[PDB]
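Worksheet: one structure, shown below.
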Amino acid sequence: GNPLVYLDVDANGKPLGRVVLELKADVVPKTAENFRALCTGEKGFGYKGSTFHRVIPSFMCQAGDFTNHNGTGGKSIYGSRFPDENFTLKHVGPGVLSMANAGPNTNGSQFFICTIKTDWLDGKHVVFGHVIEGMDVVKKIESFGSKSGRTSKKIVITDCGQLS
Ligand SMILES: Nc1ccc(S(=O)(=O)NC(=O)c2ccccc2)cc1
Ligand SMILES: Nc1ccc(S(=O)(=O)NC(=O)c2ccccc2)cc1
């Protein structure tokens, strides 16, 4: 079946717990596979040790820039960027996992977890999964954001990987 992966998250060195994500490989196999491999680190790089660098309350929590840690970087397992696979899954509500980008066909490694329905992103960001467990952790992360996106605590993915 579809992969289950996890992110274990600290805030200022205090563990918040685990976010478990189901990746919709049946709908977006290429996008799901990229994220899965970045969680395991099996290509020699990935999310372990990186941060949630931009968090906006009542919107989303963004992470995945494991090279520049500021929204400019990241890379996929395929190359620096890869195309939008499809827009079949929609930004339906809290817990949606979707690709951050810099316009059409600029997927790398950055992603966001929604804390609300974000319908205006439909057709612009590739949705590829959703939170299975740990929305409480996501709400903690969200609470350390601000309108500007600046975080008020250092939010670190201390560990990540694949469960099944
Ligand atoms: N990942 C991601 C996707 C889209 C955008 S955005 O279009 O530049 N800003 C908002 O969508 C928004 C909505 C509510 C409050 C603040 C910002 C930003 C990050
Ligand atoms: N790096 C990067 C990240 C996101 C984007 S975007 O979402 O396609 N456009 C804007 O964010 C934006 C905001 C205000 C004015 C003009 C554009 C583009 C590049």
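Here chain A follows Swiss-Prot for its numbers: 44-207, in order, are the residues you see.
Note that Cβ sites are derived from N, Cα and C of the backbone, with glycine treated the same way.
Swiss-Prot documents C203 to S as a published mutagenesis change and attaches the note Blocks Ca(2+)-induced mPTP opening and reduces hydrogen peroxide-induced cell death. Secondary structure from DSSP puts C203 (mutagenesis position) in a beta strand. Within 10 Å of the C-beta of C203 (mutagenesis position) we count 23 further C-beta atoms, all protein chains included.
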